[PDB]
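Visitor: Would you mind keeping the following structure in view while I ask a few things?
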Amino acid sequence: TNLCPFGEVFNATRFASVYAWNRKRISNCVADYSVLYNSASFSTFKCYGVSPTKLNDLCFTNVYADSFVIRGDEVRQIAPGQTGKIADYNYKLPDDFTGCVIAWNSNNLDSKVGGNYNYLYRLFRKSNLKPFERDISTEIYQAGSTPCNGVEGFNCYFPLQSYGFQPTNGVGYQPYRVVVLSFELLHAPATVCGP
Amino acid sequence: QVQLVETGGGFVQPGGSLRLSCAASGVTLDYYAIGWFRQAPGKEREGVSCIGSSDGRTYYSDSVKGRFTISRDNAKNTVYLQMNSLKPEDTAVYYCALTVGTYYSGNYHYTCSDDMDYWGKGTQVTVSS
Ligand SMILES: *[C@@H]1O[C@H](CO)[C@@H](O)[C@H](O)[C@H]1NC(C)=O
């Protein structure tokens, strides 16, 4: 109870892009995750570290929600402890990461007949990023050895590019909204529990 | 159901003129970047040129030497490339591929990289003395 703000992140009209995901903090309220677990709107829900029925009994101090939108094939790919193309440049999962992702299809919610979309993600980067790190700089990446004096074009390729989703696209290209819930425990009294 | 076809294969002594035509069918994207990639047996893959369909700006390497002329027929949705001054190192199979554009802060930028979504059956060009 206590008016837990779970109706502001999971179900909202607009979500931020994957490269700049929306970060929210939940604490100081008691919630019942049984209703959320028994929902058919979620495409998949499975992870480690806690049982679905044990969520109410265990008490956690902080909850961090990271909401974004990814492709259909990227939902299965993202997982802790594995190296991937999208996981090495935009979102990295720690080995001891507590929590997991929830993905749902929103093709009807977000679809256009044709054109470029406002969502951006990076294809090239200098190196791997630290886990749970957000990058906002959109500077060009010097792919070629020879410098171009910072001029857009060859050997100074722009990393960010759009999705281009289509309603007629395959199941792997469907727009999937993903929210990552992470449970954080610190040297503070627990604030989130169950009834 | 995007389909790509490449035509214009020809064999002739160095110093002639060559023409390549890329035709795309079933394209559901209003704006896209169309690029030519050449590959030869025994050497890796590298891009030579690619153009955007928003107004027609082009991105090219240092080996163009100004001899590559690229035109975009919007009515037929065709890419026509003409070149002269045949170079022995340019003999390879050419593939034309289109990728989705990039929108950022009201500006149009095209990402023209190695990774590609679609592919088509390119054409072989071999020139030797
Ligand atoms: C928003 O979506 C959630 C599913 O997570 C659902 O429980 C809730 O009723 C929805 N809100 C409205 C106003 O439809």
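All chain A residue numbers match Swiss-Prot; in order, they span 333-527.
Using N, Cα and C of the backbone, Cβ positions are placed for all residues, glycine too.
Feature table excerpt (Swiss-Prot):
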DOMAIN    A:334-527  domain 'BetaCoV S1-CTD'
VARIANT   A:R346 to T  In strain: Omicron/BQ.1.1, Omicron/XBB.1.5, Omicron/EG.5.1
VARIANT   A:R346 to K  In strain: Mu/B.1.621
VARIANT   A:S371 to L  In strain: Omicron/BA.1
VARIANT   A:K417 to N  In strain: Beta/B.1.351, Omicron/BA.1, Omicron/BA.2, Omicron/BA.2.12.1, Omicron/BA.2.75, Omicron/BA.4, Omicron/BA.5, Omicron/BQ.1.1, Omicron/XBB.1.5, Omicron/EG.5.1; May enhance affinity to human ACE2 receptor
VARIANT   A:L452 to Q  In strain: Omicron/BA.2.12.1
VARIANT   A:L452 to R  In strain: Delta/B.1.617.2, Epsilon/B.1.427/B.1.429, Kappa/B.1.617.1, Lambda/C.37, 19B/501Y, Omicron/BA.4, Omicron/BA.5, Omicron/BQ.1.1; Contributes to cellular immunity evasion and increases infectivity
MUTAGEN   A:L452 to R  Increased resistance to neutralizing antibodies. Decreases HLA binding to NF9 epitope. Increased binding affinity to human ACE2
VARIANT   A:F456 to L  In strain: Omicron/EG.5.1
VARIANT   A:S477 to N  In strain: 20A.EU2, Iota/B.1.526, Omicron/BA.1, Omicron/BA.2, Omicron/BA.2.12.1, Omicron/BA.2.75, Omicron/BA.4, Omicron/BA.5, Omicron/BQ.1.1, Omicron/XBB.1.5, Omicron/EG.5.1
VARIANT   A:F490 to S  In strain: Lambda/C.37, Omicron/BQ.1.1, Omicron/XBB.1.5, Omicron/EG.5.1
VARIANT   A:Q493 to R  In strain: Omicron/BA.1, Omicron/BA.2, Omicron/BA.2.12.1
MUTAGEN   A:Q493 to N  Reduced host ACE2-binding affinity in vitro
MUTAGEN   A:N501 to T  Reduced host ACE2-binding affinity in vitro
VARIANT   A:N501 to Y  In strain: Alpha/B.1.1.7, Beta/B.1.351, Gamma/P.1, Theta/P.3, Mu/B.1.621, 19B/501Y, Omicron/BA.1, Omicron/BA.2, Omicron/BA.2.12.1, Omicron/BA.2.75, Omicron/BA.4, Omicron/BA.5, Omicron/BQ.1.1, Omicron/XBB.1.5, Omicron/EG.5.1; May enhance affinity to human ACE2 receptor
Visitor: Which ones in the same chain are close to A:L452 (variant position), with CB under 8 Å and 6+ residues apart in sequence?
Guide: A:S349, A:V350, A:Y351, A:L492, A:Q493, A:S494
Visitor: Going by Cα-Cα distance, pick out whichever of the variant positions A:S371, A:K417, A:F456, A:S477, A:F490 is nearest to A:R346 (variant position).
Guide: A:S371
Visitor: For chain B, which of the recorded positions A:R346, A:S371, A:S477, A:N501 fall under 8 Å by Cβ?
Guide: none
Visitor: Compute the C-alpha separation of A:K417 (variant position) from A:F456 (variant position), stating it in Å without decimals.
Guide: 9
Visitor: Counting across all protein chains shown, how many other Cβ atoms sit within 10 Å of the Cβ of A:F490 (variant position)?
Guide: 21
Visitor: Out of A:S477, A:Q493, which has the highest number of nearby Cβ atoms, where nearby means within 10 Å of its Cβ, if these are the variant positions?
Guide: A:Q493
Visitor: Among the recorded positions listed here, A:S371, A:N501, whose Cβ has the fewest other Cβ atoms inside 10 Å?
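Guide: Checked A:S371, A:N501; of these recorded positions, fewest Cβ neighbours within 10 Å: A:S371.
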Visitor: Just to confirm: which same-chain residues, 6+ apart in sequence, have a Cβ under 8 Å from the Cβ of A:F456 (variant position)?
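Guide: The answer is A:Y421, A:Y473, A:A475, A:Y489, A:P491.
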Visitor: Near A:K417 (variant position), how many other Cβ atoms are within 10 Å of its Cβ?
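Guide: I get 11 for this one.
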Visitor: Any idea what the Cα distance is from A:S477 (variant position) over to A:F490 (variant position), rounded to a whole Å?
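Guide: Cα of A:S477 (variant position) to Cα of A:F490 (variant position) measures 15 Å after rounding.
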Visitor: Measuring Cα to Cα, how far is A:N501 (mutagenesis position) from A:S371 (variant position) in Å?
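Guide: Between the Cα atoms of A:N501 (mutagenesis position) and A:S371 (variant position), the distance comes to 26 Å.
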Visitor: For A:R346 (variant position), just count the other CB atoms lying within 10 A of its CB, please.
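Guide: Its Cβ has 8 other Cβ atoms within 10 Å.
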Visitor: Whole-number answer please: how many Å between the C-alpha atoms of A:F490 (variant position) and A:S371 (variant position)?
Guide: 40
Visitor: For A:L452 (variant position), which DSSP three-state class applies?
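Guide: It is in a strand.
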